[PDB]
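Each remark here refers to the structure printed beneath this line.
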Amino acid sequence: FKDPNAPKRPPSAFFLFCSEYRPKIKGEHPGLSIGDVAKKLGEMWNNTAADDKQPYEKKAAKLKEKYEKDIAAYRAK
């Protein structure tokens, strides 16, 4: 069992986006394949204007500073 500084690890950028566009499609598609889910999202995301990706990259960047804040002592260089 290894769980000392066990902090909170964030997901990927487009992931924070998946949860957002994951119920819409999966909603109209109650039975998507992990491939379709992530692809469809990978498609919309890819299409999502860069200026629109800001909130997501930004959100992750905010909590990132807080994360690596103490994890440094944990897994690190």
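By the numbers in Swiss-Prot, the shown part of chain A spans 89-165.
Header lists the method as solution NMR.
Placement of Cβ uses the backbone N, Cα and C atoms for every residue, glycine included.
The Cβ neighbour count for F103 (mutagenesis position), using a 10 Å radius over every protein chain in view, is 16. For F103 to A, Swiss-Prot lists a mutagenesis experiment annotated as follows: Disrupts association with chromatin; when associated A-38 and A-122.
Cβ contacts within 10 Å of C106 (mutagenesis position), excluding its own Cβ and spanning all protein chains shown: 21. According to Swiss-Prot, the mutagenesis experiment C106 to S carries the annotation: Abolishes cytokine-stimulating activity; no effect on chemoattractant activity; impaired nuclear and enhanced cytoplasmic localization, retained activity in autophagy regulation.
Looking at Swiss-Prot, the entry for mutagenesis of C106 to A says: Disrupts interaction with TLR4:LY96 receptor complex and abolishes TNF release from macrophages.
Here Swiss-Prot notes a mutagenesis experiment, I122 to A, with the remark: Disrupts association with chromatin; when associated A-38 and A-103. Within 10 Å of the C-beta of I122 (mutagenesis position) there are 7 other C-beta atoms, taking all protein chains into account.
Across the structure, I122 (mutagenesis position) and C106 (mutagenesis position) place their CA atoms 12 angstrom apart.
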